[PDB]
Amino acid sequence: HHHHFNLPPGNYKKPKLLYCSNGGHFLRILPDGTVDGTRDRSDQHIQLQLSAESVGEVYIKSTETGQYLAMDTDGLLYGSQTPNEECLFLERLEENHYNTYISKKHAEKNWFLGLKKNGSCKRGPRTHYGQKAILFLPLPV
């Protein structure tokens with residue numbers, strides 16, 4: 001392992017909203033495959049169904065579109081039509097409270113899922129432990 005194994009409480013029974021502490025945005029996966037954040041709780045593209053691969057491993061899928069959250073070779077997030085290696089994230093507890101999502105594929109590089117205060121997604125290499133951008137709160141929908 002390149003990372004710790006403190007896991008967050010909770011399960012994957014119901015879909016969730018992934019609320020980013022940084023700018024107060026909900027993670028959004030647009031039908032066009034684009035990824036960002038919105039403060040509009042009413043958005044239809046913020047509903048996500050998480051599931052587990054191995055313990056601590058998850059898929060993050062748009063309920064509206066069926067698209068899987070993924071991070072490309074260049075660290076850019078995108079919506080994938082099919083589940084692939086770029087779609088697996090290491091879900092962990094952080095600061096004894098939040099959830100962090102590390103790219104499994106790019107784990108050794110410490111590339112995280114993250115949102116800027118302006119609601120735009122962060123590129124892998126620009127993320128790092130210790131930022132507010134990587135902190136998420138899963139909220140029920």
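Start at 1 and count along the chain as shown; that gives each residue its number.
From the backbone N, Cα and C atoms, a Cβ is placed for every residue, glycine too.
Residues near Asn22 (mutagenesis position) in space but far in sequence (CB under 8 A, at least 6 apart, same chain), listed by position: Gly114, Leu115, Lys116, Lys117, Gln131, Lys132, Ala133, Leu135. Annotation of the published mutagenesis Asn22 to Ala (Swiss-Prot position 33) in Swiss-Prot: No effect on integrin-binding; the original residue is retained in the structure shown.
Taken from Swiss-Prot, the feature heparin binding site applies to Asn22, supported by experimental evidence.
Here Swiss-Prot notes a mutagenesis experiment, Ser103 to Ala (Swiss-Prot position 114), with the remark: Decrease in LRRC59-binding. On its own chain, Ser103 (mutagenesis position) has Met71, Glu86, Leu88, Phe89, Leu90, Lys109, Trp111, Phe112, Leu113, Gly124 as residues at least 6 apart in sequence with a Cβ closer than 8 Å to its own Cβ.
The secondary structure of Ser120 (mutagenesis position), as reduced to three states from DSSP, is coil rather than helix or strand. The note that Swiss-Prot attaches to the published mutagenesis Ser120 to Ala (Swiss-Prot position 131) is: Decrease in LRRC59-binding.
Sequence-distant contacts (6 or more apart, same chain, Cβ under 8 Å) of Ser120 (mutagenesis position) comprise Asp36, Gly37. One mutagenesis experiment named in Swiss-Prot is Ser120 to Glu (Swiss-Prot position 131), and its note says Decrease in LRRC59-binding.
According to Swiss-Prot, the mutagenesis experiment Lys122 to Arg (Swiss-Prot position 133) carries the annotation: No effect on LRRC59-binding. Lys122 (mutagenesis position) counts 21 other C-beta atoms within 10 Å of its own C-beta, drawing on all protein chains shown.
Looking at Swiss-Prot, you'll find the mutagenesis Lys122 to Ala (Swiss-Prot position 133) noted as follows: Loss of LRRC59-binding.
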